[PDB]
Amino acid sequence: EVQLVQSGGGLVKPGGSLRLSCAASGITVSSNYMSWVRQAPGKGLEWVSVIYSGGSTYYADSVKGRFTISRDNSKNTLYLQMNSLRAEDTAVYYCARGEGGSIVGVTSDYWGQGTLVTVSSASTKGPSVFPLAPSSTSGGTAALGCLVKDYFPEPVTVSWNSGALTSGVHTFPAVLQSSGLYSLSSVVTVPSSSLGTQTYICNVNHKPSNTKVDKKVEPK
Amino acid sequence: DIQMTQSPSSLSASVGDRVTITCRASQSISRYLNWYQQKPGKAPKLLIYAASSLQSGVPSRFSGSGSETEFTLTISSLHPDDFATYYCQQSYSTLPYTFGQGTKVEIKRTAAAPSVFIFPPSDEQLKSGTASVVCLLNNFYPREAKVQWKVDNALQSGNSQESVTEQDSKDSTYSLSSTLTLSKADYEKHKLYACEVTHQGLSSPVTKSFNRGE
Amino acid sequence: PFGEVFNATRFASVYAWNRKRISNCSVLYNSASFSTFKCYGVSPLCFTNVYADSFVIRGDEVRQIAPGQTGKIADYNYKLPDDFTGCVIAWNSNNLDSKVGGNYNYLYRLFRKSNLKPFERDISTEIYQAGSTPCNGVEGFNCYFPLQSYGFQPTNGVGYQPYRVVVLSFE
Ligand SMILES: *[C@@H]1O[C@H](CO[C@@H]2O[C@@H](C)[C@@H](O)[C@@H](O)[C@@H]2O)[C@@H](O)[C@H](O)[C@H]1NC(C)=O
């Protein structure tokens, strides 16, 4: 398996800097055309930068002067140094082999998983987790969940019973409130008959604030 | 610099349908064109390169054709997981290359009514000072749904928000939440909180409700 | 003897660029019709030795035949030094070097691990190794044939039309 594993996004204030990492396996980074591509929230893809195995570098006009593509052969990693960051640079960034061409070797066949970069003056804040308790109950089934309120920045990850329960689970995309903080809910359908029998724990994780919370959702 | 216009911007089709997406170049670019598929917040997947070559891996139902200024991407028979945004990308201009604006594909299916649930604010949230009422609409199609908050039969406005999941990979349905947020003081001013849902799969609007404390 | 280099019937591919040593005596620029005529260190023998280099490239790539330039051509095919003293002469050759359905005779190097030193020439066709596994002379994944051909068709845009190029270097 050829893979590109990315790391090191995060929150940063306008003017600040950040370095993105892309560790490669099955591909020699120093021997290849390599590329960084990004996507602002709800927008199209934009090619950001390209580097040649010989060393030549190319940049979109919007980031020229402020961004630097680089690599290290001994750690087989591609890097993007970002300086003088701004709100417009808020995006999900992807590394890739190739330069976007149309010949094998320069085609962009393998990509990284992406990392979020958030350029904002707003501070980090951990979420509150509140239970959405069942009542009594329609069509044999019943619904419950967890409200994950008032946090910044993204993302949050929710699992149920440490990953045991997955079928019937809906974790909604987070919504930005007028406070500037994000909020989401995770819900799940379960048999109504098994409410005083089964125990449901939602496991909320907010890495930016180092928050790990487990909330037990009981019928009240 | 070259500028690419795709068409259409949005497009709905049933499992098994033929699907066609066009990409138009503002000048001739020979066969210097690529197609990518992208699921919402995930990495792009290269489908077609050099206008018409099938990238290794990619299922055979994807095919591309065109030259100069007009290019088409064709899904011969839509699979239920093929929903994504499809991008074209010219490889003709100076580096770095540019993309088209994207064509979003949704799966079409038979109407499915939502199951409605309503949740009062937790006691622990009210102790903090705030109150959130959640209304859940589970596994329905199509996406369009009216959700009205009613407080002692007074319609609410400007203090709720909706979030929708992506289409289910197997049966193409949606789920939706609607969250009404009030101060504890405002919450304690009224009694009957109701969630009135209108939807094509429902013969009549469906209300779920409660009384504060009860 | 600049006639044997400018008016030559056949030109070299840029990766296998041609070099003619001149032992010899502005007549070129005055009977021009050239699209590019840029001299460096001098403006129009008083020289130990002079060289004439000639090859074919795309229209958009002629900008790379210049000191301190980057690109596939300058990095992997033909490199001018920073201190270059000489002239770079280019002209559109669509009427000779393009054919209907494409002229695929002119090639360029698309893959190389490191840049060429000034006036370095590389005509090897060893399979390029993009990963840690050796290719053993066979093409495939991460194993690319280094050379790629231009497709000169008469109806290509000017940036993708063939340009013949002569580089005079004085020393
Ligand atoms: C290249 O050729 C130009 C055109 O003249 C051609 O060559 C002469 C000898 C005759 O055969 C004539 O019929 C041809 O059309 C010359 O004007 C030009 O000087 C030549 N280039 C150089 C560098 O001498």
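Numbering, chain C: per Swiss-Prot, residues 337-361, 366-384, 390-516 in sequence.
This deposition comes from X-ray crystallography, 2.8 Å.
Just so you know, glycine gets a Cβ as well, placed from its N, Cα and C.
The following features are taken from Swiss-Prot:
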type: MUTAGEN; residues: C:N343 to Q; note: Reduced viral infectivity
type: MUTAGEN; residues: C:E484 to D; note: Increased replication in human TMEM106B overexpressing cells
type: MUTAGEN; residues: C:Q493 to Y; note: Reduced host ACE2-binding affinity in vitro
type: VARIANT; residues: C:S371 to L; note: In strain: Omicron/BA.1
type: VARIANT; residues: C:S371 to F; note: In strain: Omicron/BA.2, Omicron/BA.2.12.1, Omicron/BA.2.75, Omicron/BA.4, Omicron/BA.5, Omicron/BQ.1.1, Omicron/XBB.1.5, Omicron/EG.5.1
type: VARIANT; residues: C:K417 to N; note: In strain: Beta/B.1.351, Omicron/BA.1, Omicron/BA.2, Omicron/BA.2.12.1, Omicron/BA.2.75, Omicron/BA.4, Omicron/BA.5, Omicron/BQ.1.1, Omicron/XBB.1.5, Omicron/EG.5.1; May enhance affinity to human ACE2 receptor
type: VARIANT; residues: C:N440 to K; note: In strain: Omicron/BA.1, Omicron/BA.2, Omicron/BA.2.12.1, Omicron/BA.2.75, Omicron/BA.4, Omicron/BA.5, Omicron/BQ.1.1, Omicron/XBB.1.5, Omicron/EG.5.1
type: VARIANT; residues: C:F456 to L; note: In strain: Omicron/EG.5.1
type: VARIANT; residues: C:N460 to K; note: In strain: Omicron/BA.2.75, Omicron/BQ.1.1, Omicron/XBB.1.5, Omicron/EG.5.1
type: VARIANT; residues: C:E484 to Q; note: In strain: Kappa/B.1.617.1
type: VARIANT; residues: C:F486 to P; note: In strain: Omicron/XBB.1.5, Omicron/EG.5.1
type: VARIANT; residues: C:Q493 to R; note: In strain: Omicron/BA.1, Omicron/BA.2, Omicron/BA.2.12.1
type: VARIANT; residues: C:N501 to T; note: In strain: 19B/501T
type: VARIANT; residues: C:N501 to Y; note: In strain: Alpha/B.1.1.7, Beta/B.1.351, Gamma/P.1, Theta/P.3, Mu/B.1.621, 19B/501Y, Omicron/BA.1, Omicron/BA.2, Omicron/BA.2.12.1, Omicron/BA.2.75, Omicron/BA.4, Omicron/BA.5, Omicron/BQ.1.1, Omicron/XBB.1.5, Omicron/EG.5.1; May enhance affinity to human ACE2 receptor
Helix, strand or coil at C:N501 (variant position) [DSSP, three-state]: coil
In the chain carrying C:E484 (mutagenesis position), residues 6 or more apart in sequence that have Cβ under 8 angstroms from it: C:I472, C:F490
Secondary structure at C:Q493 (mutagenesis position), reduced by DSSP to three states: strand
Annotated recorded positions C:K417, C:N440, C:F456, C:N460, C:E484, C:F486, filtered by Cβ under 6 Å to ligand 1: none
Cα-nearest neighbour of C:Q493 (mutagenesis position) within the listed variant positions, C:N440, C:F456, C:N460, C:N501: C:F456
C:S371, C:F456, C:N460, C:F486 filtered to the variant positions whose C-alpha is within 10 Å of C:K417 (variant position): C:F456, C:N460
Spatial neighbours of C:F456 (variant position) that are distant in sequence (at least 6 apart) but have CB under 8 A: C:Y421, C:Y473, C:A475, C:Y489, C:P491
Unmodelled segment of 5 residues: Cα separation of flanking C:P384 and C:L390 in Å: 14
Interface-proximal recorded positions, chain A, C-beta separation under 8 A, candidates C:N343, C:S371, C:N460, C:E484: C:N460
Straight-line distance in Å that links Cα of C:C361 with Cα of C:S366 while 4 residues remain unmodelled: 13
For C:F486 (variant position), the one of C:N343, C:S371, C:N440, C:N460, C:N501 that lies nearest, given that the recorded positions are compared by Cα: C:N460
Separation of alpha carbons, C:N501 (variant position) and C:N460 (variant position) (Å): 29
CB contacts for C:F486 (variant position) [other CB atoms within 10 A, all chains]: 16
Rounded Cα separation (Å) that holds between C:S371 (variant position) and C:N343 (mutagenesis position): 13
Separation of alpha carbons, C:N440 (variant position) and C:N343 (mutagenesis position) (Å): 14
Separation of alpha carbons, C:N501 (variant position) and C:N440 (variant position) (Å): 12
Cβ neighbours within the same chain of C:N501 (variant position) - under 8 Å, at least six residues apart: C:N439, C:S443
